[PDB]
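Student: Here it is: the structure, laid out below.
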2 protein chains.
Amino acid sequence: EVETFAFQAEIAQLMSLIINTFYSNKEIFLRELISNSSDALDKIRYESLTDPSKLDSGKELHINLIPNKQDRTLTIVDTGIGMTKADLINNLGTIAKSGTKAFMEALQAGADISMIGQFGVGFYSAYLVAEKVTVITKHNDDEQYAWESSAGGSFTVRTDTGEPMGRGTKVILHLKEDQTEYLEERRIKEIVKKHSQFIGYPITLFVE
Amino acid sequence: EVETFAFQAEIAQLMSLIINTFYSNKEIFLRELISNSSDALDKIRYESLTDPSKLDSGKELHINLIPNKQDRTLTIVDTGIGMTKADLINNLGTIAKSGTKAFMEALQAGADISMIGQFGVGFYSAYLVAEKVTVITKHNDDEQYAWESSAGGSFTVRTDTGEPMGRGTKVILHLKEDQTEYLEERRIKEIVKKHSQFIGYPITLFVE
Ligand SMILES: CN(C)c1ncnc2nc[nH]c12
Ligand SMILES: CN(C)c1ncnc2nc[nH]c12
């Protein structure tokens, strides 16, 4: 069933910094997420070039944005490469120990938080707006897994079976109470237009 | 007693755009109001090199920011050139030397509300965050006056005797009920250091 792991101490730290530093520009989290999703989609397109079959698990390459106001969650969904259990656990297949260190080191010298994505660590900006993040992922070489954390220094990984999702990754944001603006359709289009306007993949925003 | 005026049509339209356009990046109002005070100050500093009895109503050339959570107001005070009765009506109530027209056409052709200062009408960015605005002002050549407007197409002007200020202008923003972040010390410092760090007069954030 559920394994719990500790974050490496540096990811714990950075996670803490994002949760606790006063920084009004919280919206940059979306860009960061949209920008992990594109990269993920680049990787599967890349691999399929030489191996057509990698798209048996789905030929469609795209990003959906799914707000749900009852659940108070904003789900960012791609049909990219996905993550094996190992990737999930490996920070997130991100180079996070070094990326974090450099990053905090750049934050000494006049970097502000929005540059997070420059360090391979954009993903953790989800915590600018989210109290808990669930990540569902399917990679072609592996089962479907749910990773999850409310920060606090730990994560869980369990296998996930309720709806097979084909191939790719769902990052579910359970929003903090004072951050429900990011479920508003005009708030979300405004963001995508302002930070993600030209991106190599179709972005669909679901309606309620 | 109290005189009531109509905004010149275009200004009425523009104030309507500021109030009604969906636009999340409201924090720039502070930048525009500060930069307005600084032009005021430049002016009195300039005028006073050829006539120094003009500083007779106050030598300090500074900007104050006074939040007040009871009244729900943020007030920007400068000890600048002030306005006469006439300057209030023309400068606040009519196109005057502003690029109102070019600003409104610009937003038609892709520009955005943050670029408002580029057109000399950035004072109306007050209406991003305020439901009502009162300007108390005092020029070396005139009485002290209160101008006021909750938009809806008109403004008032009366003499203001409760409270002589020497020389300059206070802009008091009665903040919308959901715009009270701009009363927070931490929020105010963030904004000034982001948009106003190079202003060339002391900017004092008063404490509550
Ligand atoms: C951040 N990260 C490690 C990711 N890896 C693979 N697919 C993803 N889709 C969103 N984020 C993804
Ligand atoms: C808006 N406007 C025309 C202004 N005129 C003179 N002094 C000012 N201080 C802040 N705004 C001012």
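By Swiss-Prot numbering, chain B shows 16-223, in order.
Determination method: X-ray crystallography, 2.0 Å.
Note: Cβ is positioned from N, Cα and C throughout, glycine not excepted.
Copied straight from Swiss-Prot:
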- B:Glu47 to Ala: Strong ATP-binding. Strong interaction with HSF1, HIF1A, ERBB2, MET, KEAP1 and RHOBTB2. No effect on interaction with TSC1 (MUTAGEN)
- B:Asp93 to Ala: Impaired ATP-binding. Strong interaction with HIF1A, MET, KEAP1 and RHOBTB2. Loss of interaction with HSF1 and ERBB2. Los of interaction with TSC1 (MUTAGEN)
- B:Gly97 to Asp: Abolishes ATPase activity (MUTAGEN)
Student: Which has the fewest other Cβ atoms within 10 Å: B:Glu47, B:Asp93, the mutagenesis positions listed?
Tutor: B:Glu47
Student: Can you grab the distance from B:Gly97 (mutagenesis position) over to B:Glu47 (mutagenesis position)? Cα atoms, rounded to a whole Å.
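Tutor: Each residue's Cα considered, B:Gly97 (mutagenesis position) and B:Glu47 (mutagenesis position) end up 17 Å apart.
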Student: Just to verify a number: CA distance, B:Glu47 (mutagenesis position) to B:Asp93 (mutagenesis position), in angstrom, no decimals.
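Tutor: Distance between the two Cα atoms comes out at 13 Å.
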Student: Relative to the Cβ position of B:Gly97 (mutagenesis position), how many further Cβ atoms are located within 10 Å?
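Tutor: Within a 10 Å radius of the Cβ of B:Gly97 (mutagenesis position) lie 26 other Cβ atoms.
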